[PDB]
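Colleague: Okay, here's the structure, questions in a sec.
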Amino acid sequence: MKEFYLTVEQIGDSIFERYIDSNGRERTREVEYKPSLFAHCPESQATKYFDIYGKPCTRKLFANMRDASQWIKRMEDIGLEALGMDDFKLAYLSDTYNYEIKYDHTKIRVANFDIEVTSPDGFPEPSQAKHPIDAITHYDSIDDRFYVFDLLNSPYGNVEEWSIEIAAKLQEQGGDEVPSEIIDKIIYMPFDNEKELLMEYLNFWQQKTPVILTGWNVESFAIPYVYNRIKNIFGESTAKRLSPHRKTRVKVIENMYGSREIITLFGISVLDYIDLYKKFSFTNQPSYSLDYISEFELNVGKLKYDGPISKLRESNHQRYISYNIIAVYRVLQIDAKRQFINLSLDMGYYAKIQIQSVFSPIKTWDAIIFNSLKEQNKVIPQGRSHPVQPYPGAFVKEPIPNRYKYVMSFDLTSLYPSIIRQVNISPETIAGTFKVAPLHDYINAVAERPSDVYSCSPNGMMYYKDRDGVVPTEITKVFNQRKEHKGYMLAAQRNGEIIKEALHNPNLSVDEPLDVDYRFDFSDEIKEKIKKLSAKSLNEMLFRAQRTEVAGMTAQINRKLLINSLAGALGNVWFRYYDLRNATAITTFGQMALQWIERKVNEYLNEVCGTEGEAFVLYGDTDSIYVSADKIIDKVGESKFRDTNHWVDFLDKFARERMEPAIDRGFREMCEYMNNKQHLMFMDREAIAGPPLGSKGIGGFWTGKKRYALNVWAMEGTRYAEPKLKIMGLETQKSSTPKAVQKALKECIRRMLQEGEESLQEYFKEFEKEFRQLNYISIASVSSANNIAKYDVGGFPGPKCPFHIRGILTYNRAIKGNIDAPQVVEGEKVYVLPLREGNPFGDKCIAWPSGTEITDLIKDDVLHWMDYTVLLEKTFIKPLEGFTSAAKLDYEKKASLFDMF
DNA sequence: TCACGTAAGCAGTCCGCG
DNA sequence: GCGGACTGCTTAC
Ligand SMILES: Nc1nc2c(ncn2[C@H]2C[C@H](O)[C@@H](COP(=O)(O)NP(=O)(O)OP(=O)(O)O)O2)c(=O)[nH]1
Ligand SMILES: Nc1nc2c(ncn2[C@H]2C[C@H](O)[C@@H](COP(=O)(O)NP(=O)(O)OP(=O)(O)O)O2)c(=O)[nH]1
Ligand SMILES: [Ca+2]
Ligand code: NA
């Protein structure tokens, strides 16, 4: 097989590399690496090296990396550019692996672990590590085994061995119900004291040293805790055995609020799953506890138990160990579903970077571009420093707040990347500038044509049409790779709806799920075979189709994130190819494109509908336009449609055969106006929305920019069994909105969209009289808690104290002195409740850590003093008032005339 | 919340002007 | 009592 690296590090004058060799074996090598950098030379100093602008360079090969670094300093002091890849790690990888890396994951050691530290005095700070680590579960992906290290004797109590037999028994038999699929993969190791356990773990670590090290919160808790514990017991030098090259570094990670401290183990790639999840999941969660995320992703969660965790090992060592095993397992199940480790490996190997650099799109693109130019012997420019500066972004149309009955949407394919390719935008393709007319003049085609020679953007930039730019070239590759995965996602999605349709009245036979690939549309052979299946098999296939879809989703959307991030990187001062001219050339073109086609779409539909000056385009945002289809439906007549599927078919054909060709002529003309290099504004039908035929639903509404709801029957090529609510921006979509209120407002919107005013009024009346009986966590708001200390004065709110911070201070006063009350953590999230006047907490709200029950100390008080009236007014009634006033509905029967003033 | 971007909405506090 | 300026937080694209 071809070799590929596992990890790379620079330690002084050498590169340390762990890799997989031609035979498939893991090896390690230290290289006295000799890097090269470049300097501009006279046009006569020949050679084959040129900068991206075509100016010649001479190569300078250094004895070692210290020399090359010192040379960079002296050039800065002279005032000349030092060109070439200054991150020597990346130049090494690029030299050693001068080919496309096909990596084999089964040879990569992915370690997944979690620890437990019993602590009587509150949260065990890993800086101090002053409590014995009493359990470790370490999953190895090569061996496919969970290694469990279990401390029998501790100053906090001595316990019996964990029973694998009881662990396997059901909950209803007194057991822990550790899953059947992993019960045989557990290797259990009790130890009579903590020193023996840690010393065995360290040796185990040497035999099976992780390449990728993951888990939940491992970077901020588990790793710094194991490191410091071992350091406190055995010394700094034994602790460094956690690194294959015996070098560590205490990294201080700073943000806009404070500083935290992680441990860098050289020669290991740490991918904390909570970081992978925050970056790649596209969710904003009210809590990031493993149990909460696990329940959201898997519908199950962490093992349950009685009393505080601090007392679990004494009272139930059995459940305590089982719980630790399951926690590790839950992370593995989340990864089987979302596939972020796999994603990380693909991007890392494609870009040729350290795997943990996938958190940095700028690092990723710098390496792809560098590898790309090196193939043609071209030399990358030096990083330069730049003041941060704002620049303009996308266009968003002010919609007239209203109900909108029938709507069709259209959207452009990967807008910013497509613009980069169409216009040919790149650091090396800039050809000059032209004198700019105001933007509306380009939108209306009345301004002078910018160029007959260069490709233009309406911000005044001109680009060469004839030469290739590394940005368009490299963005095209990643965009093309995305296509396949996106196609898998949509196929699974279309197959989802086939399963769902057969679920309405399923056969009741005794059968099994069909063996198919969900990545490709279902053949007619199996569509027929699906109609015979039972509810058990069908729901099972629904699970597999949905899993295939999520995996497809993760693959496609994160490649889109990566290509979108190139457009943004051109606007970030740390990018090597930072240039506000380029970044603005993309966004300005984008805002001309959308408004251009709004004009063309209005022109076309006025012609076809026989009208003058109607606004058919009711809204647009960045890459999308929404078209009112009322008059189109009125041309045929609602009484002439048989059912909902009929008018949806009608609008579908009309968009496909009438509008898209007109829109395509629209964009071709724009392409010629700007004299671009390649036409790539490809805008097609997205959503078809409206009320069900014969109902009183209003179909859809807008309240303002980025705030709207639609009852959708079709999205791209997916036709839906039952209509789907597409809600954007409204409180139902916001993590800060209380769970039960999201559910209630969603059901209010569905009744508005699909059933009408009267149905909305029945539901509202009912929710109003019943909601006081909802669980307090489900009606609590959520907020991130930043700058708690900034507004903290004597443990009381200082000036301008935001409401949710006031809540945290009230909490702190209530749990003061109680060392075992859960503390609010700066930066994390809090539930927030309003309190009635005269309450014992001394303020108008209380907050506590999200994803948790409020401590039993103060729970009964909070429940007695929660302010339902204020809560109902702020989180339910006020937003509902916005929807219904926009949609021109009433959530309460009005006695007379719908008056005002 | 650890070197992709801008646009823009809502909650809540405080102040200047009635 | 109301509107604007502002911080803080959240989403859309
Ligand atoms: N092209 C290029 N190379 C770079 C850059 N930064 C660092 N390097 C490094 C990468 C390379 O290590 C080195 C020169 O790249 P080769 O021409 O591909 N190697 P050669 O043909 O000289 O091999 P032999 O010894 O057989 O003649 O400069 C850069 O910006 N561009
Ligand atoms: N810099 C940057 N620009 C972005 C980002 N997201 C959008 N834009 C700008 C640049 C993009 O080209 C443009 C369109 O966004 P789509 O890529 O189509 N993400 P959507 O979820 O809306 O599409 P789909 O229908 O696939 O879910 O908005 C981002 O994360 N970063
Ligand atoms: Ca889009
Ligand atoms: Na929007």
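If you're wondering, the header gives X-ray crystallography, 2.5 Å.
Cβ atoms here come from the backbone N, Cα and C positions, even for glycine.
According to Swiss-Prot, the protein carries these features:
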type: BINDING; residues: A:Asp411, A:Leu412, A:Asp623; note: Mg(2+) 4 binding site
type: BINDING; residues: A:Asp411, A:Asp623; note: Mg(2+) 3 binding site
type: BINDING; residues: A:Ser414, A:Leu415, A:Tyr416, A:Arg482, A:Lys560; note: substrate binding site
type: MUTAGEN; residues: A:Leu415 to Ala or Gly; note: Decreases base selectivity by several hundred fold
type: MUTAGEN; residues: A:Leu415 to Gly or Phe; note: Increased misinsertion, increased mismatch extension and inefficient proofreading
type: MUTAGEN; residues: A:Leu415 to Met; note: No effect on base selectivity
type: MUTAGEN; residues: A:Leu561 to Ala; note: No effect on the ability to recognize damaged DNA. Increase in probability of nucleotide incorporation
type: MUTAGEN; residues: A:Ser565 to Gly; note: Increased incorporation efficiency of correct dNMPs; when associated with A-567
type: MUTAGEN; residues: A:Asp621 to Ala; note: Drastic decrease in the efficiency of incorporation of dGMP
type: MUTAGEN; residues: A:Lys706 to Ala; note: Almost complete loss of polymerase activity
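Could you tell me the structural context for the features on the list?
Modeller: Neighbour list (A:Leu412 (Mg(2+) 4 binding site), Cβ cut-off 8 Å, at least 6 residues apart, same chain): A:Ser418, A:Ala593, A:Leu594, A:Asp623, A:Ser624, A:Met681, A:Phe682, A:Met683.
Less than 8 angstroms from the CB of A:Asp411 (Mg(2+) 4 binding site) sit A:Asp623, A:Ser624, A:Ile625, A:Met683, A:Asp684, A:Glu686, each of them six or more residues away in the same chain.
Its Cβ taken as reference, A:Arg482 (substrate binding site) is surrounded by 20 other Cβ atoms within 10 Å in the chains shown.
Other Cβ atoms within 10 Å of the Cβ of A:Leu415 (mutagenesis position) number 25 in total over all chains.
A:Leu415 (mutagenesis position) falls within a helix when secondary structure is assigned with DSSP.
Proximity of A:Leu561 (mutagenesis position) to non-local residues of its own chain (separation of 6 or more, Cβ distance below 8 Å) is seen for A:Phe280, A:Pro361, given in sequence order.
Sequence-distant neighbours of A:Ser565 (mutagenesis position) (same chain, six or more apart, CB under 8 Å from its CB) are A:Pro361, A:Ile362, A:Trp365, listed in sequence order.
Secondary structure at A:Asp621 (mutagenesis position), as computed by DSSP, is strand.
Spatially close to A:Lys706 (mutagenesis position) yet at least six residues away along the chain are A:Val396, A:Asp621, A:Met728, A:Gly729, judged by Cβ distances under 8 angstroms.
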Colleague: List, in residue order, those recorded positions out of A:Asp411, A:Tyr416, A:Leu561, A:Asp621, A:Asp623, A:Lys706 with a Cβ under 6 Å from any atom belonging to ligand 4.
Modeller: A:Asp621, A:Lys706
Colleague: Using the Cβ center of A:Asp411, A:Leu412, A:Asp623 as the Mg(2+) 4 site position, which other residues in that chain lie within 8 Å, going by their Cβ?
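Modeller: Apart from A:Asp411, A:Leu412, A:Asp623, the close residues are A:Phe410, A:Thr413, A:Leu415, A:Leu594, A:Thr622, A:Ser624, A:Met683, A:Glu686.
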Colleague: Which recorded positions, if any, among A:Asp411, A:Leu415, A:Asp623 have a Cβ under 6 Å from ligand 3, given in order along the chain?
Modeller: A:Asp411, A:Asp623
Colleague: Near ligand 1, which of the binding-site residues A:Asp411, A:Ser414, A:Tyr416, A:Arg482 are found, taking a Cβ distance under 6 A to any of its atoms?
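Modeller: Cβ under 6 Å from ligand 1: none.
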Colleague: The record lists A:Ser414, A:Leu415, A:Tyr416, A:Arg482, A:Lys560 as binding substrate. What's the largest Cα to Cα distance among them, in Å, rounded to a whole number?
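Modeller: Looking at A:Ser414, A:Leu415, A:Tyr416, A:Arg482, A:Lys560 as a set, their Cα atoms extend up to 15 Å apart.
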Colleague: For ligand 2, pick out the recorded positions A:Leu412, A:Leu415, A:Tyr416, A:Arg482, A:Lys560, A:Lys706 that have a CB under 6 angstroms away from one of its atoms.
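Modeller: Result: A:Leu415, A:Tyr416, A:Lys560.
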Colleague: Quick check: with A:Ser414, A:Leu415, A:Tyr416, A:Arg482, A:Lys560 left out, which same-chain residues have Cβ atoms within 8 Å of the centroid of the substrate site Cβ atoms?
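Modeller: Counting only non-site residues, the set is A:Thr413, A:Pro417, A:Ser418, A:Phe479, A:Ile563, A:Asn564.
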Colleague: Among the recorded positions listed here (A:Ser414, A:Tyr416, A:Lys560, A:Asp621, A:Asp623), identify the one with the smallest other-Cβ count within 10 Å.
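Modeller: Comparing Cβ neighbour counts within 10 Å for the recorded positions A:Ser414, A:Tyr416, A:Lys560, A:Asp621, A:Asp623 gives A:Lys560.
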Colleague: With H, G and I counted as helix, E and B as strand and the rest as coil, say where DSSP puts A:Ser565 (mutagenesis position).
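Modeller: A:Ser565 (mutagenesis position) sits in a helix per DSSP.
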Colleague: DSSP secondary structure for A:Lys560 (substrate binding site), reduced to helix/strand/coil, please.
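Modeller: The three-state answer is helix.
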